[PDB]
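What follows is a short report on a single structure.
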Amino acid sequence: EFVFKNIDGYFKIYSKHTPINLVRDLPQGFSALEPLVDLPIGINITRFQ
Amino acid sequence: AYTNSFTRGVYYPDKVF
Amino acid sequence: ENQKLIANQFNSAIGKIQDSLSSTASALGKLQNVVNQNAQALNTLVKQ
Amino acid sequence: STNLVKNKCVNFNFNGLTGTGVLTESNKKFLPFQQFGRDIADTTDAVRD
Ligand SMILES: *[C@@H]1O[C@H](CO)[C@@H](O[C@@H]2O[C@H](CO)[C@@H](O)[C@H](O)[C@H]2NC(C)=O)[C@H](O)[C@H]1NC(C)=O
C-alpha cells in the first residue's frame, strides 16, 4: 500500500507491507500506514500514471 | 473492475505521538 | 413473630441485592456523569 | 545543542518546540517516525531528544 498526500507542499509518501492468507482481494483487516518517507517538493501535481 | 476497500487508507496524520 | 424466618429472608434479600450492585454498573451513571461534567468543564477550559 | 538538565525547571527547546518544565525519563516506547508524546487534552507529555 502506497497512500499519498499533498498538503502545504509536503508531498508525503506513506507505505505498509503486510502479508495475508488471501490471494483474491483485499481482506477484512486493518493496517495503519506509517510515513515511510516525506518529500518536501512543494510542487503542483494533479495526475499520475 | 471494482472492489470494496473496506477500512483501507487509515494512516498516521501526524508524527505526534 | 416472623423476624426469625422473615429476618432471614431480609438478610438474603439485602445480600442478594448487594451482589446485584456488585453485578451492576449502570447505576453509577449519576456520579460518572458528574465526574465527566468536571472532566469536560476542565477540558473545554483547556481547549479554550 | 548546549546541554540537557533534568528534574529542574528549565526552558527546553527541541527542534522548535518550546516549553518550561522538568524532564523526567520514562519507560514509554515510541515509533521511529514519532517524535513527541501527547495527552488526552492536547497536552505535551513526552519529547524524545
Ligand atoms: C416471599 O418472597 C421471598 C423472596 O422473594 C420468598 O423467599 C424465597 O423462597 C423461595 C422458595 O420458597 C426460595 O427458593 C428463595 O431462595 C427465597 N428467597 C430468599 C430467601 O431470599 C418467599 O418464599 C415468599 N413468600 C413468603 C411467604 O415469604
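Chain A is numbered as in Swiss-Prot; the shown residues are, in order, 191-239.
This entry, so its header tells us, was determined using electron microscopy, 2.8 Å.
Using N, Cα and C of the backbone, Cβ positions are placed for all residues, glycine too.
The note that Swiss-Prot attaches to the published mutagenesis A:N234 to Q is: Increased resistance to neutralizing antibodies. According to its DSSP assignment, A:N234 (mutagenesis position) is coil.
Taking the Cβ of A:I210 (variant position) as centre and 10 Å as the limit, one finds 10 other Cβ atoms among all the protein chains shown. Secondary structure at A:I210 (variant position), taken from DSSP and collapsed to helix, strand or coil, is coil. Looking at Swiss-Prot, you'll find the natural variant A:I210 to V noted as follows: In strain: Omicron/BA.2.75.
Variant annotation in Swiss-Prot: A:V213 to E, described as In strain: Omicron/XBB.1.5, Omicron/EG.5.1; the structure shown retains the original residue. All protein chains considered, the CB of A:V213 (variant position) has 5 other CB atoms within 10 Å.
Natural sequence variation is annotated in Swiss-Prot for A:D215 to G, with the remark: In strain: Beta/B.1.351. Of all Cβ atoms in the shown protein chains, 9 besides its own fall within 10 Å of the Cβ of A:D215 (variant position). In the three-state DSSP scheme, A:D215 (variant position) is classed as coil.
There are 11 other CB atoms within 10 A of the CB of A:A222 (variant position), with all protein chains counted. According to DSSP, A:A222 (variant position) sits in a coil region rather than a helix or strand. According to Swiss-Prot, the natural variant A:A222 to V carries the following note: In strain: 20A.EU1.
Among the recorded positions A:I210, A:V213, A:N234, none has a Cβ under 8 Å from a Cβ of chain B. Between A:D215 (variant position) and A:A222 (variant position), the C-alpha separation comes to 18 Å. Looking at A:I210 (variant position) and A:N234 (mutagenesis position), their Cα atoms lie 36 Å from each other. If you measure from the Cα atom of A:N234 (mutagenesis position) to that of A:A222 (variant position), you get 27 Å. A gap of 21 Å separates the Cα atoms of A:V213 (variant position) and A:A222 (variant position).
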